[PDB]
Amino acid sequence: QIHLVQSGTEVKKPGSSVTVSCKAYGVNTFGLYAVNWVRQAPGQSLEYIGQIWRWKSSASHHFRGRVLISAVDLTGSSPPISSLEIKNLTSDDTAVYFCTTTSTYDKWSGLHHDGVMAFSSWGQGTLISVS
Amino acid sequence: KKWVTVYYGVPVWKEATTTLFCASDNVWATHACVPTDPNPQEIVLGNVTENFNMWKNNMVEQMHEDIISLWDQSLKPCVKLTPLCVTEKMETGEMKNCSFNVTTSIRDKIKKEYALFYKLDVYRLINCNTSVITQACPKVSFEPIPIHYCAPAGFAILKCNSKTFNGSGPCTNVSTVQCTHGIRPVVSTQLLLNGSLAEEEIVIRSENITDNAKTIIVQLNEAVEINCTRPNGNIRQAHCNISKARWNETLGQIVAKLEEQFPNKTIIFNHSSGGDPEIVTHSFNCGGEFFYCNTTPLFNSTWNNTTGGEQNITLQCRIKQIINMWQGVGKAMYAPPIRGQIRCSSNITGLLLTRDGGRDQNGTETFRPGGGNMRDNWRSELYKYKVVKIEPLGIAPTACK
Amino acid sequence: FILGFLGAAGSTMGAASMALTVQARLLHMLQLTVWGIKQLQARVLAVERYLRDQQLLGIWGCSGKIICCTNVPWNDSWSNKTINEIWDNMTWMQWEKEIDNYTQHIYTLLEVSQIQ
Amino acid sequence: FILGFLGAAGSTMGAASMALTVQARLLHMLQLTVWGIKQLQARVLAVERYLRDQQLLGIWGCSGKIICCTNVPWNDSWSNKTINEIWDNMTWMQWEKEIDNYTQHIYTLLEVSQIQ
Amino acid sequence: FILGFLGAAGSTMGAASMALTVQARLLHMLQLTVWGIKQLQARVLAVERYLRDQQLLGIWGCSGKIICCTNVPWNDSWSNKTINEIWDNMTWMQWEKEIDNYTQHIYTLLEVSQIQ
Amino acid sequence: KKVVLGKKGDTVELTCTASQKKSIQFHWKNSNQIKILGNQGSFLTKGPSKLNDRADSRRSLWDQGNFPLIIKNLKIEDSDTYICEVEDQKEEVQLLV
Amino acid sequence: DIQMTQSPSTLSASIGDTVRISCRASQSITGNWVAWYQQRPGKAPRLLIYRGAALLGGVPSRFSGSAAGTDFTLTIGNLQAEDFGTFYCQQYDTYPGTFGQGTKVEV
Ligand SMILES: *[C@@H]1O[C@H](CO)[C@@H](O[C@@H]2O[C@H](CO)[C@@H](O[C@@H]3O[C@H](CO[C@H]4O[C@H](CO[C@H]5O[C@H](CO)[C@@H](O)[C@H](O)[C@@H]5O)[C@@H](O)[C@H](O[C@H]5O[C@H](CO)[C@@H](O)[C@H](O)[C@@H]5O)[C@@H]4O)[C@@H](O)[C@H](O[C@H]4O[C@H](CO)[C@@H](O)[C@H](O)[C@@H]4O[C@H]4O[C@H](CO)[C@@H](O)[C@H](O)[C@@H]4O[C@H]4O[C@H](CO)[C@@H](O)[C@H](O)[C@@H]4O)[C@@H]3O)[C@H](O)[C@H]2NC(C)=O)[C@H](O)[C@H]1NC(C)=O
Ligand SMILES: *[C@@H]1O[C@H](CO)[C@@H](O[C@@H]2O[C@H](CO)[C@@H](O[C@@H]3O[C@H](CO)[C@@H](O)[C@H](O[C@H]4O[C@H](CO)[C@@H](O)[C@H](O)[C@@H]4O[C@H]4O[C@H](CO)[C@@H](O)[C@H](O)[C@@H]4O)[C@@H]3O)[C@H](O)[C@H]2NC(C)=O)[C@H](O)[C@H]1NC(C)=O
Ligand SMILES: *[C@@H]1O[C@H](CO)[C@@H](O[C@@H]2O[C@H](CO)[C@@H](O[C@@H]3O[C@H](CO[C@H]4O[C@H](CO)[C@@H](O)[C@H](O)[C@@H]4O)[C@@H](O)[C@H](O[C@H]4O[C@H](CO)[C@@H](O)[C@H](O)[C@@H]4O)[C@@H]3O)[C@H](O)[C@H]2NC(C)=O)[C@H](O)[C@H]1NC(C)=O
Ligand SMILES: *[C@@H]1O[C@H](CO)[C@@H](O[C@@H]2O[C@H](CO)[C@@H](O[C@@H]3O[C@H](CO)[C@@H](O)[C@H](O)[C@@H]3O)[C@H](O)[C@H]2NC(C)=O)[C@H](O)[C@H]1NC(C)=O
Ligand SMILES: *[C@@H]1O[C@H](CO)[C@@H](O[C@@H]2O[C@H](CO)[C@@H](O)[C@H](O)[C@H]2NC(C)=O)[C@H](O)[C@H]1NC(C)=O
Ligand SMILES: *[C@@H]1O[C@H](CO)[C@@H](O[C@@H]2O[C@H](CO)[C@@H](O)[C@H](O)[C@H]2NC(C)=O)[C@H](O)[C@H]1NC(C)=O
Ligand SMILES: *[C@@H]1O[C@H](CO)[C@@H](O[C@@H]2O[C@H](CO)[C@@H](O)[C@H](O)[C@H]2NC(C)=O)[C@H](O)[C@H]1NC(C)=O
Ligand SMILES: *[C@@H]1O[C@H](CO)[C@@H](O[C@@H]2O[C@H](CO)[C@@H](O)[C@H](O)[C@H]2NC(C)=O)[C@H](O)[C@H]1NC(C)=O
Ligand SMILES: *[C@@H]1O[C@H](CO)[C@@H](O[C@@H]2O[C@H](CO)[C@@H](O)[C@H](O)[C@H]2NC(C)=O)[C@H](O)[C@H]1NC(C)=O
Ligand SMILES: *[C@@H]1O[C@H](CO)[C@@H](O)[C@H](O)[C@H]1NC(C)=O
Ligand SMILES: *[C@@H]1O[C@H](CO)[C@@H](O)[C@H](O)[C@H]1NC(C)=O
Ligand SMILES: *[C@@H]1O[C@H](CO)[C@@H](O)[C@H](O)[C@H]1NC(C)=O
Ligand SMILES: *[C@@H]1O[C@H](CO)[C@@H](O)[C@H](O)[C@H]1NC(C)=O
Ligand SMILES: *[C@@H]1O[C@H](CO)[C@@H](O)[C@H](O)[C@H]1NC(C)=O
Ligand SMILES: *[C@@H]1O[C@H](CO)[C@@H](O)[C@H](O)[C@H]1NC(C)=O
Ligand SMILES: *[C@@H]1O[C@H](CO)[C@@H](O)[C@H](O)[C@H]1NC(C)=O
Ligand SMILES: *[C@@H]1O[C@H](CO)[C@@H](O)[C@H](O)[C@H]1NC(C)=O
Ligand SMILES: *[C@@H]1O[C@H](CO)[C@@H](O)[C@H](O)[C@H]1NC(C)=O
Ligand SMILES: *[C@@H]1O[C@H](CO)[C@@H](O)[C@H](O)[C@H]1NC(C)=O
Ligand SMILES: *[C@@H]1O[C@H](CO)[C@@H](O)[C@H](O)[C@H]1NC(C)=O
């Protein structure tokens, strides 16, 4: 079972940075599992951000350089935790953020197509707004 | 303009699990196994990345049942005492509900119970039993021969090559063999014997770290040796010796690894904290003798990262011959003991350790050992391997002519 | 001799076909009768598996041929892709990840065109 | 696996061909070495009989194929019958009761056209 | 059954082909398990050698036919000679004395045309 | 999600159930993640806890999938939740006075 | 990318409807690299159906779908009281895909 839980909900001033934390219970490691990142404007459709498929961090190509991702394997007293680095806080990055996991285990699943994936489970999202 | 074209010899695998036979070079291996093959036999692959998991393998259960097929045909105990837990005279439990008055006086009085959903009596009921069996007893010798597990027709055994292989994760340097490397049937609680070591450096594992209930396997790179012998004045007394200052270096680099990765805490070692006594002692079979050796003085390395016979460390060891089966559940009695003296020089190759994670003031972590699973003692020698099924049929839309 | 069917995996498909061409062009006691028959048993089993897939190709009119030109045209929804990407940008893994339901349907249509 | 060659006997011939397609798609002491080798002997004998009829078809240009289009035209005295009665009114029994002398002559003509 | 491949040697080549057609149409103790398995070993070895040359012909497209028709045209420096002398004045010995370097090159060109 | 009461000193029973009929590896824990038992194949450990001696498990039910736990000499120092893990069945049974 | 378009963007349905929702693609998706998602307001948008015609185990056996080259059909069977969800269709063919638009069902 996967009971993926993120950190708390914040609010931000413009022109700054934020690291969003997503903890991952029930995950073996990020070798057999990949972490994809989604955002959602309050009243729009959902929006892809990024991937940690096989420890190769990359955001998408319309969204390069600003937001890039890191990931931490399970260590001793820590579950696997994926963290999201957001630079240059504008006024319209106000959104609810989501982390996901998928099963990378067998090739012939159909949940993954060379890093282009359907999203197996889902966190609870963190809202970031602008004052 | 261009249409369907059939190709044979197509490199696509699957992950089916099959029966996989044996072996290398007069009871079992004559009847069950094949002779050797002129190794080397390897095919190096290029830009593949096959996803390996060790803790979800299905070479483990086939091999476990295969050694069940070994040791009930090679080292037969005189008497086998197994459970017999059955649901007398009847199938009175029926589909479900309640009432049903069986048991009390002898085994045939009335004990009308009450349920109406069910949960089990003596979920549904079982009155257990003990099948006792007497088997022969020639004073049979024993030696774990190497078993090259060779794949059947139209199948393959994939193999990693990186020396820091954590079991899980993907491996990039994936090779293909037809048949496995040297594997020997050595049952040993509390400690690994006659295993294959690591090329670069020691490795620490789990099925799940932070879960403190899965057997942490540590596989060494320094071939530490061990010497159990039976001297006299007693019939059933023996002892082991291990080289101190090889053991300090081994424990030092083990705690060095465990402090450079998972904690970040203080270390404390200890002995197995009780239970059935085949886990408290280092147990291993050797030459037909079931050595149960005391394993307290090995485990003391309470060490900030920065009186017990300090050179010739002696492990007092009893020979016991009413053993608990690892094979199934139950006990077994063998032939009466030996008269002469037995050499049991072996290689300490690893450790079966557990945790007791906590507790908030500590700070330290009590790192008592475990073991008792024999399937875990195969996951260290079924280390790289994954059974895959080829399918050589492919379909490509070319021109064609 | 069926071990080297997979040495060109990870590479693209035309290089795998050339590798297929290259690899196909490149290749008194009771202990005696106990260690002798299992070799023959493995040989007969390998021969029968090879002959099994040989008649499995022979029902499509492809007996013996590694590469054979059959007679079933497309459905254009069967990977509508340019030939350059077909032979240079994708391995076998992507494609037998992609069209399995379709390869069952191609099995059926190849049998139907094979009888007529 | 040659047992089910006859399951559609008594029925007509096209239904027998469809049944052929369906049935082809559907499929430590001395006592050990005594009861082990006769299985392998039966396997090798079945394999060699199958391969024998495979090259017997291969000399006509029909190796592997269940149904193959050869190149020998008729003599019009070889069962001058309409195709409807050919495939719906007569089984195999009537016809290999009917043209045996003719099937020897067809063996000869298929060999002669097979070399040229 | 591979013994009679050479009965028409010394004669010319078309008579040898007709002879190929004719000859292909024409064909409880430990001592038991010791004298039984070597027969099966010779049978399996003969079957595997025959199947080896069968796929060796199958990589050129010609499996299932003793003689048939490939697709590689000449180089005109490959025994420029009239067909009458080719089939009536020369045996096999003269010609596999004559074109061995050329038959290596024909092996290469038949493989290259066989993949395309 | 069961609550069982034993007064003091007597035996008391706890059950995991498993529908696999193999005697697979399983574990019991307390509330603060200290072990009490553990199967190791077909053997028996105990937990490095305050219940090393008085904890007990009848063994012959393990083939049936019935995974019991017998606790003896109950007193005030057992009033905390005990938890199965067998495959995923993270239950929560409780003992009281 | 490859543009998707969910249609109809809003409908309403009584309890026990067979709601048939199309999701158009700009290119022709061969191999059926599309998924179906459900999101109720406030919670996690869990996955319903991967690869067009494969049901996830945690999703009940009342949802299905099919393929029409550039179109993809999601089908509710026997709409109950708990499946009143804003739906989405991911294309996950090319890098990176995008989702649908929504179908917020009412009564
Ligand atoms: C069994 O074995 C296998 C193999 O032996 C094990 O697999 C290994 O597992 C380890 C896990 O310990 C992996 O290490 C982690 O790797 C990830 C991935 O890093 C990649 O991506 C990074 C981002 O790249 C992007 O941005 C950069 C610019 O910043 C850009 O240049 C790049 O193109 C891209 O756009 C890269 O930085 C990174 O480069 C690394 O690799 C290079 C070689 O390719 C090397 O030369 C570099 O020097 C560099 O090291 C790589 O491309 C990392 O994300 C991760 O790093 C975190 O963790 C380490 C240690 O924990 C820490 O030192 C780092 O600083 C970082 O920690 C941040 O993230 C934590 C997340 O938990 C967070 O908690 C921390 O607080 C910290 O956060 C701080 O910084 C962030 C910004 O980073 C900020 O937002 C916060 O607010 C805060 O300030 C590790 O390095 C191995 O990669 C992996 N190896 C393989 C082959 O798979 C397997 O785990 C084993 N299994 C078991 C059970 O043992
Ligand atoms: C890890 O691997 C190593 C390497 O294989 C294992 O070490 C081997 O262990 C076996 C058994 O412990 C040992 O075999 C014995 O070697 C002795 C010395 O070479 C032999 O003398 C002995 O033969 C005697 O015992 C047999 C069984 O009873 C008899 O059939 C035989 O006739 C001999 O019996 C006479 O001698 C005894 C001696 O007391 C006497 O009591 C009898 O009455 C009789 O007179 C065995 O062959 C190997 O030599 C060891 N190999 C090495 C290299 O040291 C080790 O066991 C493995 N670890 C585990 C846990 O399995
Ligand atoms: C490897 O080993 C680790 C050891 O920790 C396992 O981690 C445990 O995982 C399980 C499930 O995978 C966790 O149980 C779940 O915890 C969720 C988070 O709650 C915890 O955290 C909050 C705040 O941090 C605490 O207040 C709270 O007390 C918990 O400690 C819960 O949300 C989950 O509850 C949901 O599911 C249950 C059903 O299980 C429902 O009954 C609930 O109502 C609710 O819907 C759930 O309880 C457990 O907490 C983890 N341990 C620890 C110490 O945190 C890994 O799972 C394991 N992985 C593998 C692959 O073996
Ligand atoms: C290694 O394991 C042994 C048990 O096998 C541990 O010994 C036990 O330790 C506990 C905790 O100290 C003891 O419980 C209590 O100890 C205090 C000490 O002041 C005492 O006042 C209490 O009355 C109670 O005994 C327990 O008695 C003790 N048991 C034995 C048999 O020694 C040991 O602590 C472990 N090693 C380490 C470093 O923790
Ligand atoms: C199977 O189990 C029953 C359980 O009743 C055995 O019957 C007797 O059990 C009582 C305890 O309830 C013992 O005191 C008796 O001694 C048992 N029988 C005898 C030997 O008198 C029954 O014997 C068991 N059968 C087997 C397999 O031995
Ligand atoms: C990948 O693994 C292969 C083994 O399968 C490595 O090849 C060995 O390399 C060492 C030293 O380079 C030689 O001593 C061995 O003889 C080689 N064995 C074989 C079978 O070739 C190879 O070096 C590895 N490559 C990488 C990049 O790790
Ligand atoms: C193994 O040897 C140790 C060493 O004596 C035994 O552990 C205890 O050691 C202390 C000394 O620190 C003694 O006071 C105890 O009497 C020893 N026994 C116990 C039960 O605590 C240990 O018992 C030995 N194990 C076996 C199986 O013999
Ligand atoms: C541990 O004890 C054994 C036995 O005392 C030591 O082995 C002896 O080594 C000396 C060295 O010259 C030999 O002469 C003896 O014949 C050996 N005896 C046996 C029984 O092997 C061993 O060296 C000791 N280990 C250490 C580190 O001192
Ligand atoms: C073709 O139909 C098959 C059904 O056999 C689909 O493939 C499998 O669907 C099941 C759902 O029952 C999944 O559990 C499997 O994982 C699927 N197979 C693989 C290899 O992933 C497949 O989706 C259909 N393809 C279409 C409609 O294009
Ligand atoms: C793997 O890819 C690299 C570059 O991507 C190439 O140099 C190498 O030859 C490839 N190997 C194989 C076996 O395809
Ligand atoms: C164990 O015995 C072997 C056999 O001679 C010896 O080489 C080794 O040094 C011994 N080890 C110890 C610690 O005595
Ligand atoms: C191990 O050796 C080190 C010296 O490198 C020493 O400081 C330490 O006390 C030794 N520990 C033991 C347990 O012998
Ligand atoms: C590592 O462990 C030490 C001692 O347990 C601790 O002081 C230190 O803070 C730890 N490091 C981190 C990054 O937590
Ligand atoms: C450490 O263990 C040894 C046994 O090898 C024992 O003699 C010694 O007293 C122990 N030291 C401490 C501080 O417990
Ligand atoms: C380890 O060192 C620290 C000081 O850095 C000390 O407080 C602690 O007591 C030491 N460990 C032990 C077991 O004494
Ligand atoms: C083991 O070590 C002790 C202590 O030195 C010694 O008396 C005994 O002879 C040794 N036994 C062996 C077999 O080395
Ligand atoms: C134990 O390990 C050493 C290390 O090289 C090796 O030489 C010896 O053969 C091993 N003993 C065995 C395999 O019995
Ligand atoms: C895809 O198919 C359509 C019609 O089926 C055709 O017009 C189009 O050219 C095809 N795409 C390519 C790249 O050829
Ligand atoms: C029988 O053959 C003759 C000539 O050979 C032909 O004219 C006639 O049509 C044939 N019969 C049928 C039914 O076709
Ligand atoms: C080849 O053979 C033909 C036909 O016999 C002949 O006319 C020609 O001169 C020969 N030489 C060349 C160069 O073709």
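Following Swiss-Prot, chain F shows residues 26-122, kept in their order.
For this deposited structure, the header notes the method as electron microscopy, 4.1 Å.
Each Cβ is built from the backbone N, Cα and C atoms, and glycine gets one as well.
Under mutagenesis, Swiss-Prot gives F:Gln65 to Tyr with this note: Increases the affinity for MHCII; when associated with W-70; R-85 and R-88. DSSP assigns F:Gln65 (mutagenesis position) to coil in the three-state reduction, outside any helix or strand. Within its own chain, F:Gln65 (mutagenesis position) has F:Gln50 as residues 6 or more apart in sequence whose C-beta sits under 8 angstroms from its own.
With a 10 A radius on its CB, F:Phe68 (mutagenesis position) counts 22 other CB atoms from all the protein chains. Here the residue is the original one, while Swiss-Prot reports the published mutagenesis F:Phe68 to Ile with the comment Abrogates the interaction with MHCII and T cell activation.
Around the Cβ of F:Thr70 (mutagenesis position), a 10 Å sphere holds 25 further Cβ atoms from the protein chains shown. Under its mutagenesis annotations, Swiss-Prot gives F:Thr70 to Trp the following note: Increases the affinity for MHCII; when associated with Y-65; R-85 and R-88.
Taking Cβ-Cβ distances under 8 Å and a sequence separation of 6 or more, F:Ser85 (mutagenesis position) has no neighbours in its chain. According to Swiss-Prot, the mutagenesis experiment F:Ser85 to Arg carries the following note: Increases the affinity for MHCII; when associated with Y-65; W-70 and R-88.
Counting only same-chain residues six or more apart in sequence, the Cβ atoms lying under 8 angstroms from the Cβ of F:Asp88 (mutagenesis position) belong to F:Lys46, F:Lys47, F:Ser48. Swiss-Prot documents F:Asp88 to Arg as a published mutagenesis change and attaches the note Increases the affinity for MHCII; when associated with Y-65; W-70 and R-85.
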